[PDB]
Amino acid sequence: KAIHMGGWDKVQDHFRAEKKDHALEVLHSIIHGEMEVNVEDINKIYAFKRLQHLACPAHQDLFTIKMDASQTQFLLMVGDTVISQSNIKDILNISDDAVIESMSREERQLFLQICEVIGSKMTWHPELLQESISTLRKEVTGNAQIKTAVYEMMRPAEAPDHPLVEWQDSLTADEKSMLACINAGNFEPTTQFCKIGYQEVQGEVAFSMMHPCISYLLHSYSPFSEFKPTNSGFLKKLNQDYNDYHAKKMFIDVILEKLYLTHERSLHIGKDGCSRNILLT
């Protein structure tokens, strides 16, 4: 897809095809009204990918990212050498005394994948956010392999493309109350389930909630430095729902199971054709 930054459309004509990626990396370092932005940590993730991609194909396994024992620092590793690190609160642009819930190994790899994509849009397509956050985000949330990765982890048997099932309300007033917490104390059938995943495993359906860092980074993240505390507010909220859901999981799952079984084994529930119960679109 065409890169345009730094007049690249015509500037690229000065370079041999085999040098264009090198010249872009350089052009990127020359060029990168305007609100101040905090993206040095988050861009490391995609930059590390760019590094790895230049190494001999058999050395590529040697480039990896892990966490320190506290899982609050990502460590960029070239074999055993830690070439650089990033605090997760700096990657997230969050206000520091902000609570981050821990992620499984699966969830972390997904978080990092979203980091790559975001980093790559902000690096090669700065025009995107120059418009608005929503224009950046559309490109991230609309992105094929991110879509594919989010569905594969949370709803492995549902295609991202899955057509909505029509809402049929079999919930008692108590059940709708019990559900309020997975969507900020509201009960709206078209949105209540946007954070829930599910998979069938040896005859049982197992529900989950989207990790609040992953939902934050998909739908609430602002790279702008100046609203650090606003980002933090959004995160605490997703934290709270996440924690409520786990405190009450054995009541909530009974009800999810009922809904899933009565909506064609999906929680991608809509009304009059209008769902926002997708994980992301």
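Numbers in chain A track Swiss-Prot; the residues on display, in order, are 30-61, 69-317.
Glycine is treated like the rest: Cβ placed from N, Cα and C.
Here is what Swiss-Prot records for this protein:
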type    : residues     : note
MUTAGEN : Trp37 to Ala : Localizes almost exclusively to the cytosol of transfected cells
MUTAGEN : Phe44 to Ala : Localizes almost exclusively to the cytosol of transfected cells
Next on the checklist: I'd like to know which of the mutagenesis positions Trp37, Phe44 has the most other Cβ atoms within 10 Å of its Cβ.
Outcome noted: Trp37
Next on the checklist: Quick check on the gap: how many Å separate the Cα of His61 from the Cα of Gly69, given the 7 unmodelled residues in between?
Outcome noted: 15
Checklist outcome for this item: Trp37 (mutagenesis position) to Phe44 (mutagenesis position), Cα to Cα, whole Å, comes out at 11
Checklist entry - Which of the three DSSP-derived classes (helix, strand, coil) applies to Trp37 (mutagenesis position)? => result helix
